[PDB]
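Novice: Attaching a single structure in structure tokens format; questions to follow.
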Amino acid sequence: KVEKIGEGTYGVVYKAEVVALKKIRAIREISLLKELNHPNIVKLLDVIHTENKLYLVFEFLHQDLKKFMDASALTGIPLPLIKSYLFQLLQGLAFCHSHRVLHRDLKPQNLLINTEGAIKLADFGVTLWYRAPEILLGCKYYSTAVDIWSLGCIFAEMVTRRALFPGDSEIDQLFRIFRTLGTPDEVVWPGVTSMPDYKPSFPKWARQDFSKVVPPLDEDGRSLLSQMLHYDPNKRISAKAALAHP
Amino acid sequence: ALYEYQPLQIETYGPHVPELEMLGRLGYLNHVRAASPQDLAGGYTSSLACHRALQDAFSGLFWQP
Amino acid sequence: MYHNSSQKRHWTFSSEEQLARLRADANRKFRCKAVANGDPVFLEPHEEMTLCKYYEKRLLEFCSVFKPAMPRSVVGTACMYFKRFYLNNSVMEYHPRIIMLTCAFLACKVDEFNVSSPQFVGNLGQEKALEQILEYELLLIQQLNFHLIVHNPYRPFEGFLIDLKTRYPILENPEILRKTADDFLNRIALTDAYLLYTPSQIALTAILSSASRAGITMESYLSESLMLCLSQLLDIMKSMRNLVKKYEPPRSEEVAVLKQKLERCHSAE
Amino acid sequence: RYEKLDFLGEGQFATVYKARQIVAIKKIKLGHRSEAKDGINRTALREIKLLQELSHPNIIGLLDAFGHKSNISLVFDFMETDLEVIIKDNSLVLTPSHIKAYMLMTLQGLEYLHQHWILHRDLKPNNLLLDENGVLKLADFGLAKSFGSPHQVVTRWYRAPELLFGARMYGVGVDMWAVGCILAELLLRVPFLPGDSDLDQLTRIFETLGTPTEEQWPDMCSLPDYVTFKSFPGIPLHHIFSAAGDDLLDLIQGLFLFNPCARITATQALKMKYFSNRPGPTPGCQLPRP
Ligand SMILES: Nc1ncnc2c1ncn2[C@@H]1O[C@H](COP(=O)(O)OP(=O)(O)O)[C@@H](O)[C@H]1O
Ligand SMILES: Nc1ncnc2c1ncn2[C@@H]1O[C@H](COP(=O)(O)OP(=O)(O)O)[C@@H](O)[C@H]1O
Ligand SMILES: [Mg+2]
């Protein structure tokens, strides 16, 4: 092994062309990573099954997006770079949504970046900062708009160099979403009064313009972010539709 | 077999610390900052801070190595 | 609480003779190791003590201007870590310039002063310093015998101030005793009394010294309000005052020549 | 020094191995690449700094904390099982004496912890380990914080309503609510308030115990993450626990008071009538084992 990259909640990551080896003491991740062949996603090369431990082989990217913005907090990421990153992520998400698969865990820590300037999805199988109001309000339906909401949150964090909704708890997260995007009225979001975790005594916060929510973005970028940041899951812009966005 | 209560005995090696309940009548709490409604909602009182300060001030005063 | 903690059980010594014995033993161990590995460049224990106090002053200065807002309990814990580390170890084996930074980092982590490595190193070659602190953190933790809790006398000082404001009506305004006693505390910081006496005793003698300087006697406080033993506590306070009085700061030329000699030893080995 | 004997488990924070007196070595994980410049993990440091100052038979003890490079390994005593397995085991019967003994051990540990001004903050049935001699000990001190000087919270199933409403400053009330929830789980063999989210947890709490007014919780709107609720009548306590006595009902009512200041503490609870009644708590040797 070249070195030990680290270890998450499951498995140990090693570095060893340079590849990454994940050691697991499962089948769902292998099945989810074997059915798509896309250049904007981490590809599982080989699987080694041993009575000691299971080994998964992936391509090696030096760092992730979270460390990238941590190091570039003062330098500032130029607009073409973040635009290209967002478009690559949207292409990957559209390819994923073409198949019957859901990520639901889109955070900048889970996105990996290479030296050439390509960002690929990872971890196809605490995270309150990138949760959709549908999931927060106790809706069991897992649509494809949650990935778009998380991608919009990541995009806003990248452009503003700061998390859009840095809440600490689920209730505080929902409150921050309500302050930043107004109150989810029935006319704005049909069926909002039907989820188990909706209370009529919620504060009636008012909507504010995105000019103060995401200042440095352009009009087209603000419109795309607003379309991705929609209370109604049915009205959220799909990844395929987001790909064909000026 | 019945469990009989018995308070724990730990040597503070210092002057006797007044009881937490009595801190109201003895007048200690008049020499600190009044607790906010916010931390009073969660169960945090200035009596606890005064008791901790008094306990630490009298902790290990009559002790030698 | 202090009366059932490891600091009282292990890091409080009877007299300065034990401290001198431990420092001399550390210097002798380093000299024996160096002579076994295979002489004028060596430093006597008094030179080591002078350099340790100079670097403790340097750590005080560093924590004074540290950003963001740096509490005083964390600074006290860092200084106590420095003293505990260099009581049993020689100054030339590990350079104090990075050891004080490691102690500050460990104190910030332990005392719940949430700060990250970039913020810690921005207060200062920063990458090399970060690597050195990361390498030395485990060594510092092991040298402290995994006793990373330290009770500073500031909380007992505040408790004594509250009790004096409540139960002592002879003295009118306790605030006049806030400054001078605190100053005395700072002097006790430089002296080795942190490893000899309990924090409550330190706060008490600081308060009584401040009152004596102000001209107000407090024998009634000790005798009656504290139920007081009396002669023993008074002797402890007198020894504290003597320890503060006999302390002196090192001169500039001695510090410079000792620093040059230490750099020579560190570059030689 | 410590030969590894078996593998116990692996969590998000650390991995535990049973090693040889048989002990448990918990090795913290290096974490992600964004947590590589932080040296030793703050959870292990917190466990070390808080477990080296406490010595009680009902608190987990740090035998050793040897480490190498940036990896640190904590040595704890070996525990056969925990209280969660006892709750979820259908083969055994939880008599009132067993519940009394478990509550007594938990409350004695909590009293000793609160005397030294430490809040466990992570009280759960799986966090109350049981050794081979049937002695309950609190564990998982990675969230424990010292209180008394002017967002790491337990799971929603045992989170106190003050914590659910976002209380930054709190006393021993949160641990008291957690041990009350543990008592309810012991009695009913089921999660008393198994909410699906924070809002769902609050809804379940207010449906099972009734939404309190300002006369029972004097400070409500002061908390920042506070939401108003309907006036649910609340199921009577004796209806929920049909097999519980009147003294046990009073203890439960005190443990579940919506006012943290008025909520009974460990000292008040330990001297209550329920623990002094008949029969006495079960000795540790006779406690059930799966
Ligand atoms: N193929 C890879 N290339 C580069 N880095 C990787 C790769 N796979 C995993 N990593 C690194 O390993 C760390 C842990 O990843 P992961 O196992 O997905 O975390 P978790 O499973 O706990 O969410 C991440 O910080 C990531 O940077
Ligand atoms: N003293 C101990 N003896 C044996 N096993 C222990 C001990 N303390 C903890 N464990 C193990 O730790 C595991 C629980 O870890 P957990 O609390 O889920 O980690 P995290 O807090 O990171 O989620 C259990 O499976 C248990 O076997
Ligand atoms: Mg646990």
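Note that chain D carries Swiss-Prot numbering, so the residues on display, from first to last, are 11-30, 36-165, 171-310.
Positions of Cβ are set from backbone N, Cα and C atoms, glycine also.
Marked as ATP binding site by Swiss-Prot: D:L18, D:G19, D:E20, D:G21, D:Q22, D:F23, D:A24, D:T25, D:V26, D:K41. For the mutagenesis result D:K41 to A, the note given in Swiss-Prot is Total loss of activity. One mutagenesis experiment catalogued in Swiss-Prot, D:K41 to M, is accompanied by this note: No effect on interaction with HINT1. For the mutagenesis experiment D:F91 to G, the note given by Swiss-Prot reads: Enhanced capacity to bind ATP analogs. Here Swiss-Prot flags D:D137 as active site, proton acceptor, drawing on experimental evidence. Among the sequence features in Swiss-Prot, the mutagenesis site D:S164 to A is noted as follows: No mitotic repression of transcriptional activity of the reconstituted TFIIH complex.
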Novice: Using a Cβ cut-off of under 6 Å to any atom of ligand 2, determine which of the recorded positions D:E20, D:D137, D:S164 qualify.
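Specialist: The ones that qualify number zero, so the answer is none.
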Novice: Distance check, please: Cα of D:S164 (mutagenesis position) against Cα of D:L18 (ATP binding site), rounded to an integer number of angstrom.
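Specialist: Rounded to the nearest whole number, the Cα-Cα distance is 38 Å.
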Novice: Listed ATP-binding residues D:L18, D:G19, D:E20, D:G21, D:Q22, D:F23, D:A24, D:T25, D:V26, D:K41 - what's their greatest C-alpha to C-alpha distance in Å?
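Specialist: Result: 14 Å between the two most distant Cα atoms.
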Novice: Any idea what the Cα distance is from D:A24 (ATP binding site) over to D:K41 (mutagenesis position), rounded to a whole Å?
Specialist: 6
Novice: Rounded to a whole number, what is the Cα-Cα distance in Å spanning the 5-residue gap between D:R30 and D:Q36?
Specialist: 6
Novice: Compile a sequence-ordered list of residues in the same chain as the residue listed as 'active site, proton acceptor', six or more apart from it, whose Cβ lies below 8 A from its Cβ; state 'none' when nothing qualifies.
Specialist: D:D155, D:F156, D:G157, D:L158, D:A159, D:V174
Novice: D:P165 and D:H171 flank 5 unmodelled residues; Cα separation in Å?
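Specialist: Between the Cα atoms flanking the 5-residue gap there are 16 Å.
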Novice: 10 Å Cβ neighbour count around D:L18 (ATP binding site)?
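Specialist: The answer is 15 other Cβ atoms.
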Novice: Which of these binding-site residues has the least crowded Cβ, counting other Cβ atoms within 10 Å: D:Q22, D:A24?
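Specialist: Comparing Cβ neighbour counts within 10 Å for the binding-site residues D:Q22, D:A24 gives D:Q22.
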Novice: Let me check the 10 A CB neighbour count of D:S164 (mutagenesis position). How many other CB atoms are there?
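Specialist: D:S164 (mutagenesis position) is surrounded by 11 other Cβ atoms within 10 Å.
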Novice: Which of these recorded positions, D:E20, D:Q22, D:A24, D:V26, D:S164, are close to chain B by Cβ (under 8 Å)?
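Specialist: Qualifying residues, whose Cβ lies under 8 Å from chain B: D:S164.
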Novice: Other residues with Cβ within 8 Å of the Cβ centroid of D:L18, D:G19, D:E20, D:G21, D:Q22, D:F23, D:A24, D:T25, D:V26, D:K41 at the ATP site?
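Specialist: Other same-chain residues near the ATP site: D:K42.
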Novice: Is any of the recorded positions D:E20, D:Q22, D:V26, D:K41, D:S164 near chain A, in the sense of a CB under 8 A from one of its CBs, and if so which?
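Specialist: Listed in sequence order, the recorded positions near chain A are D:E20, D:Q22.
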Novice: Measure from the CA atom of D:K41 (mutagenesis position) to the CA atom of D:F91 (mutagenesis position) and give the result in Å, rounded to a whole number.
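Specialist: Given the Cα positions, D:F91 (mutagenesis position) is 8 Å from D:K41 (mutagenesis position).
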